[PDB]
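Enquirer: To start, I am sharing the structure in question, which I have written as C-alpha cells.
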Amino acid sequence: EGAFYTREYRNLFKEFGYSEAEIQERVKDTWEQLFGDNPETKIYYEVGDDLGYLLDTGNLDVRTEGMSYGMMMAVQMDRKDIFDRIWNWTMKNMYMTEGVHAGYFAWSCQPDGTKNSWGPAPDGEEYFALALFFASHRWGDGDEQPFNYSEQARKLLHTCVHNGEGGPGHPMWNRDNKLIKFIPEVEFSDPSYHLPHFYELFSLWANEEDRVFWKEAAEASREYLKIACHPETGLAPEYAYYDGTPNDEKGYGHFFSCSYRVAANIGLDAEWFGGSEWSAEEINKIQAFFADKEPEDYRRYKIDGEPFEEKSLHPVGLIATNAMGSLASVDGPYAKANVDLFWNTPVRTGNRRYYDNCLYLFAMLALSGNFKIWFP
Ligand code: NI
C-alpha cells in the first residue's frame, strides 16, 4: 500500500544500506548545488527581492517545465521564499491573457521575461497545479493574488479540462479518451507527461465538477503507459499516438530525453499509490536493458533497443530516472545497482546540466523518502 494511505515514505537509500546522516547531507547538498551560489551546477537564479527563475541551460531560455519543477522542488523543501519568487515570475511573464491559449502559460521565455512562443506545454501546467495544491496545504493560501494557491490550482485545472467550451481555445486533455495531449491543438500524446498519481490527487482537490474526470484520467493514463512502453525493453517513445505507437514525424519516436521521465513517474506512482506487478516488471525491463551498458556509451535508442550513433544528451538524467524507477521494484534484480550508480554520479556541470539536474534532485528527494504528498 502506497504512502497516500500509510503516510510513511520509503527511504530506499537507507533500505539499501546508506546511512541516515549521509543521505541527509546528500539531499541538502543536491539542493544547494542547484539553488545556492554554486555557479557551475546552479539552475536557479534570483532576480530582485521578489522574482526568480530556473534556466534551461541547453537553450538559454526559461521553460514552464523548469519553473513548475522548481516550484515542486521548493514546496518539497519547505522553501516558500523560493516558491513565491518562481511563481511570481511565472505569473508576470509566462501567464497568457491574450490569444488562443489565454489561461495557459507560454512554454518558453527569455531570461528577461519576453515570450518566445504563445503555445503552452501541458507537463508544466500539471506540475504547477500540484505544486500550488501542495503550497496551499503546507503554508495556507496567501491573502493576495496570485498567492491564493489553491484557487490558482483549481482555476488552472478548470481551463485544462474545459477550455474551448465558450471560446476558440482547446483543452489539454482529450475529453473522450481522458488522455493528456502533447499540446492543446494536437491529438497525440507524450508518455512522460502521464502522471496518474497527480490525477488521483486532482480527483480529491480540483473543482468538484471535475473530480470524476480526474479519477478517469488517472485510470486512462495507467492503461496508456502499458501500451506505450515497449514490451521487451520497457522503453517509451518521446511522442506517441493515442494508440500507444510512436510518433516519429519530427524525430520524437525514440527513447531519448523526454522518455527518461517515464521510469521516474512509475517509481513515484508506486511509492504514493502502491506497487503493481506491471510497474515492477516494467522497471525490471528498463533496468535489464541498461544493465550491460556503460553510461559513457548511452545512446538514443529505438524503443525496441536498436542503438543510434547519437549519444544521450542527458545521461545523468537517465541514471537518476532509472534509479528513481527502483521505487516500483525495490526487490528487482538491478534495483540496488541502479541506486548505487546514481549515488556515485555527481550533479552535472556545463551547458546541458539543467535537465539532468532537475531529474537528479527529484530522484534524490524520492529515493530518500522526501518527495511527499502534502495534505490539507
Ligand atoms: Ni558526510
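In order, the residues displayed for chain A correspond to 6-381 in Swiss-Prot numbering, which applies throughout.
Per deposition record, X-ray crystallography, 1.7 Å.
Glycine is no exception: its Cβ is also placed from the backbone N, Cα and C atoms.
What Swiss-Prot shows for this protein is this:
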MUTAGEN   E70 to A  Activity is 0.01% of wild type
ACT_SITE  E70  active site, proton donor
MUTAGEN   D128 to A  Activity is 0.4% of wild type
MUTAGEN   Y198 to F  Has high levels of glycosynthase activity. Reduced hydrolase activity
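Each of these features: where is it, how hidden is it, and who are its neighbours?
Expert: With a cut-off of 8 Å between CB atoms and residues at least 6 apart in sequence, the same chain places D61, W112, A126, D128, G129, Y132 near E70 (mutagenesis position), listed in sequence order. Under the DSSP three-state reduction, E70 (mutagenesis position) is assigned to helix.
Secondary structure at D128 (mutagenesis position), taken from DSSP and collapsed to helix, strand or coil, is helix.
Listed in sequence order, the residues of the same chain lying 6 or more apart from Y198 (mutagenesis position) and placing their CB within less than 8 Å of its CB are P127, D128, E131, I185, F187.
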